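Remarks on the structure that follows.
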Amino acid sequence: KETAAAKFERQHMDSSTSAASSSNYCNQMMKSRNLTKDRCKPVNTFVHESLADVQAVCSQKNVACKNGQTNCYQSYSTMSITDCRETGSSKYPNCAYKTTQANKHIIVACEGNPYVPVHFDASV
């Protein structure tokens, strides 16, 4: 099986680009990361920071997860992210996305030993 940690890296890390590459970034990235294989995943965030910097959020500010669990953590610093949101006219399998760049605090759920990000909860 793909581990929870690896899955978070696939779905949410893009340290290779320092900000939302082009207007086409989400369209390419949602596809290349396999977030369009079964359905068009409607929303998804990519983080443009080192793996270490994102992993470190698991020892930063403890906050309630959206589901009520207590294992979420907010970054003390803001991070470069891109939000991908499905357009009104996107129709699977031709999934279409608006690519928006921002700098925001991220909130991740962490689990395991080592204690590492396994879900992206929010950006604030």
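So for chain A, numbering is Swiss-Prot's, and the shown residues are 27-150, in order.
Header entry for method reads X-ray crystallography, 1.8 Å.
Keep in mind that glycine also has a Cβ here, set from the backbone N, Cα and C atoms.
Residues or ranges marked as active site, proton acceptor in Swiss-Prot: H38. Sequence-distant neighbours of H38 (mutagenesis position) (same chain, 6+ residues apart, CB-CB distance under 8 A): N70, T71, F72, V73, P143, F146. In the three-state DSSP assignment, the secondary structure recorded for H38 (mutagenesis position) is helix.
Positions annotated as active site, proton donor by Swiss-Prot: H145. Around the Cβ of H145 (mutagenesis position), the number of neighbouring Cβ atoms within 10 Å comes to 20. Secondary structure from DSSP puts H145 (mutagenesis position) in a beta strand.
Around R111 (substrate binding site), the C-beta neighbours below 8 angstroms that are at least 6 residues distant in the chain are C52, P68, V69, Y123, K124, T126. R111 (substrate binding site) carries a strand DSSP state (E or B). The feature substrate binding site is assigned by Swiss-Prot to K33, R36, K67, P68, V69, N70, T71, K92, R111.
The mutagenesis experiment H38 to A is recorded by Swiss-Prot, whose note states: Loss of activity.
One mutagenesis experiment catalogued in Swiss-Prot, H145 to A, is accompanied by this note: Loss of activity.
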Practice task
Could you tally the C-beta atoms, other than its own, that fall within 10 angstroms of the C-beta of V69 (substrate binding site)?
Solution key: 12
Problem - Fewest Cβ neighbours within 10 Å, where candidates are the binding-site residues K33, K67 - result: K33
